[PDB]
Amino acid sequence: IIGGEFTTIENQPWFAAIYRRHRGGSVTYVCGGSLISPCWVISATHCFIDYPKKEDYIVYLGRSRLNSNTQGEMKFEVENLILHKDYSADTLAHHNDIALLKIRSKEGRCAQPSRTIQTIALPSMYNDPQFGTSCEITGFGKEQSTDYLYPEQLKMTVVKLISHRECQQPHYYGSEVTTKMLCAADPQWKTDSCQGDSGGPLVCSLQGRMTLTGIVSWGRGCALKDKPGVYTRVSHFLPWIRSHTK
Ligand SMILES: NCc1ccc(Br)cc1
């Protein structure tokens, strides 16, 4: 997250921190995700497509820090790693960039809701906020495009939704943005998602309900003029989510 503010998991208790074990046993951060039901975390396919083996992954809930334990956190294995079979990536845009992780602990349990672990509501089908609506994004991604390190402490910021028409202008993203994506940015371009924020939540309030409107997917750099963050438009994937979560 470029700009924005530090936070803790209490302010985004559906946020899932996803890591990968290497041969040798090194563990590194991969991507964010969102708890949509006790057993299901939703994220982005591009986070996993190069290492699709479920056994490599570790998912934490209730975690506010990248490389230290947060009191009350839960650790999970990945029982099913479900990537979208129509996923595609051209030089910039990721299409159908959505993934499901069925989580299960060493004791064989799903997520147990607490002060630091809660689910987020999915939107109703094709029901998104109007352009100009302020939404929030959360993650452990870079604080500056030129950074090497990721922040140790979770961050959040606010971005405003941009219409399909504005985002499809050639000087934004042209035909790279489809109706299954949502663009969002700051009016001054001063805050945004960045590398490491992929898979995490774009949350908007719709009818007074906090809603998983988007999943951090792609962008040309970070906090750059005319280059919004692009998000998987969750409200256009409800049949796929329904068909893969029983
Ligand atoms: N590389 C993932 C990513 C997505 C959106 C923005 Br904005 C920046 C980076």
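We number chain A the same way Swiss-Prot does; the residues here are 179-424, in that order.
Heads up, the Cβ atoms here are built off N, Cα and C, so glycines get one too.
Copied over from Swiss-Prot:
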- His224: active site, charge relay system (ACT_SITE)
- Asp275: active site, charge relay system (ACT_SITE)
- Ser323 to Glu: Abolishes phosphorylation, proadhesive function and ability to induce chemotactic response; when associated with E-158 (MUTAGEN)
- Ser376: active site, charge relay system (ACT_SITE)
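The distance from the Cα of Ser323 (mutagenesis position) to the Cα of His224 (active site, charge relay system) comes to 19 Å. Residue density at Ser323 (mutagenesis position): 13 other Cβ atoms are found within 10 A of its Cβ, drawing on all protein chains shown. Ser376 (active site, charge relay system) sits 8 Å from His224 (active site, charge relay system), taking the Cα positions as reference.
Taking a Cβ distance under 6 Å to any atom of ligand 1 as the criterion, the active-site residues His224, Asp275, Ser376 reduce to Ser376.
Long-range neighbours of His224 (active site, charge relay system) (same chain, six or more residues apart, CB within less than 8 Å of its CB): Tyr265, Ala267, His272, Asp275, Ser376, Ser395, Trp396. Counting every protein chain shown, 26 other Cβ atoms lie within 10 Å of the Cβ of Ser376 (active site, charge relay system). The Cβ of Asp275 (active site, charge relay system) has 29 neighbouring Cβ atoms from other residues within 10 Å, across all protein chains displayed. Secondary structure at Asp275 (active site, charge relay system), as computed by DSSP, is coil.
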